[PDB]
Amino acid sequence: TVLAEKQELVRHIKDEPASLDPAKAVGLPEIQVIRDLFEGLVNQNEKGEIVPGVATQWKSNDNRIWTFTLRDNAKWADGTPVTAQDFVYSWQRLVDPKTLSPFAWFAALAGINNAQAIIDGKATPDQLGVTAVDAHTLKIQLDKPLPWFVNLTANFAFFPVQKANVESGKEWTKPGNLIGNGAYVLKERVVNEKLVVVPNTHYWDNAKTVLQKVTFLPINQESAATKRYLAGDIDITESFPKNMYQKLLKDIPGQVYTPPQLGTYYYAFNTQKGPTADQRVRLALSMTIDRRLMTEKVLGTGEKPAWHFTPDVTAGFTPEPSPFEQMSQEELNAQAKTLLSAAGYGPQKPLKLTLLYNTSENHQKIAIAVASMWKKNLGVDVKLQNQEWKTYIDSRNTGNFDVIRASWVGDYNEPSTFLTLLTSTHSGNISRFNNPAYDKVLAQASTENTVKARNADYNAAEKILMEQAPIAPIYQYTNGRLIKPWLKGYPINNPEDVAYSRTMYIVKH
Ligand SMILES: C[C@H](N)C(=O)N[C@H](CCC(=O)N[C@@H](CCC[C@@H](N)C(=O)O)C(=O)O)C(=O)O
Ligand SMILES: [Zn+2]
Ligand SMILES: [Zn+2]
Ligand SMILES: [Zn+2]
Ligand SMILES: [Zn+2]
């Protein structure tokens, strides 16, 4: 009675998705779509709490051996059942060296038995600690107790894929070929323009799905996206131009949202070669970024300075104060000069750097401003390069850029999601930071069984990141979005921004 006749949605995503295969996805452009096409053992509600997915229950006596009960009537988009074996197959495939998954390490973070040996080729994938006891009963064996293990199963990397589909060949993820178990099915795609999905009528909870079509529109120039939103072509954006914020608040109050998100923006230094291999160069660079200037003037949509890597909002985290947070920029800038001269740069040998970022107005403005801070305080010159998301994600692992722009949004709500990114066994370690003390302190944290004791080690880890500056944290994210008043059910207050079109609906407008 309150619902519109046409239950169709146009959703903006910032970039063209790199891959719709859960085991080859790495960032939010893909991931946003994958959550409509596939479904894990569990989902997240709007508060970020764990709720039933394929599983209706999950039990553990010791937080090490976990048993999931699956629903009888979970289905793939081809009407076949979703089974425990599907998961066995999909998680072996995640760790299988043949897959080259950029999330293989996630199975090791979970502590699933034998994950690291399999990733390293020392054990076969059937040695993984995951068993189908029957079609509806999946039993997982972890190395260590992990109270939040179930949370990890809401993460895309643990979504099931269908073997027969996967084994039909390299076009399996094309429109009309891709068979997943989520609320929607891929109907149409044109590269760089649109992805269109309609409901999987076999999805167990299809009775509740409202939206009959959702079109995702990738547009990496935030101005062009907001322009289409104001014109009425887009019902919800991802981000918006920072310089339009006050005018947006003014013209469309109620549609502008900027809650705190579990993610951090940062620059990665090459710790392995070039000038950035010297700890003093890195520290000078990081100290010279004026974080309150950035968040106040260049951003101003509620972002906070990142003095530590892990976001303040992260459940279980009580940071110790940083000594940079308490200094003035003047002090910071002068120490930075001292450090760089000790490194041996100045008029006698000026510092030249390359920086990669992925195409975006925001990243371009932040790069210009960082480069200005460095020019001005340290006499550094930076050659900028921009590349679209899908190309950036490979160029950055090439060892070729002194500075690389990036973010990390948490795969679950606990500090290890952040701090493990800098361990030597983590594929997403862009700086190639390889510090045995650092690795060992996080391995210890994972054996601890109180929040306080874990937090002491996570603090020790953050200290090493301050001392060695392999990366420069810049800011803590907000989930900046424009949402039309008639779009309901978007989980705008989920700190991880985990959303499924199946919760959304359109009111008469
Ligand atoms: C998903 C994984 N944990 C991860 O963080 N991957 C990151 C990439 C994660 C990723 O897509 N960030 C987005 C986050 C944007 C947040 C959004 N509110 C905004 O304000 O724009 C980005 O940079 O635009 C990696 O591979 O580099
Ligand atoms: Zn049965
Ligand atoms: Zn069918
Ligand atoms: Zn803090
Ligand atoms: Zn409309």
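We're sticking with Swiss-Prot numbering for chain A, so the shown stretch reads 29-537, in order.
Yeah, the Cβs are placed from backbone N, Cα and C, and that goes for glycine too.
For the mutagenesis of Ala296 to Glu, Swiss-Prot gives this note: Cannot bind murein tripeptide. The structure shown keeps the original residue. Its Cβ taken as reference, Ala296 (mutagenesis position) is surrounded by 25 other Cβ atoms within 10 Å in the chains shown.
Annotation note: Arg424 (mutagenesis position) sits in a helical segment as assigned by DSSP. For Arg424 (mutagenesis position), the number of other Cβ atoms no farther than 10 Å from its own Cβ, over all displayed protein chains, is 20. One entry in Swiss-Prot concerns the mutagenesis experiment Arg424 to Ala. Its note says: Cannot bind murein tripeptide.
Distance between Cα atoms for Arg424 (mutagenesis position) and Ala296 (mutagenesis position): 10 Å, as a whole number. In the three-state DSSP scheme, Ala296 (mutagenesis position) falls into the strand class.
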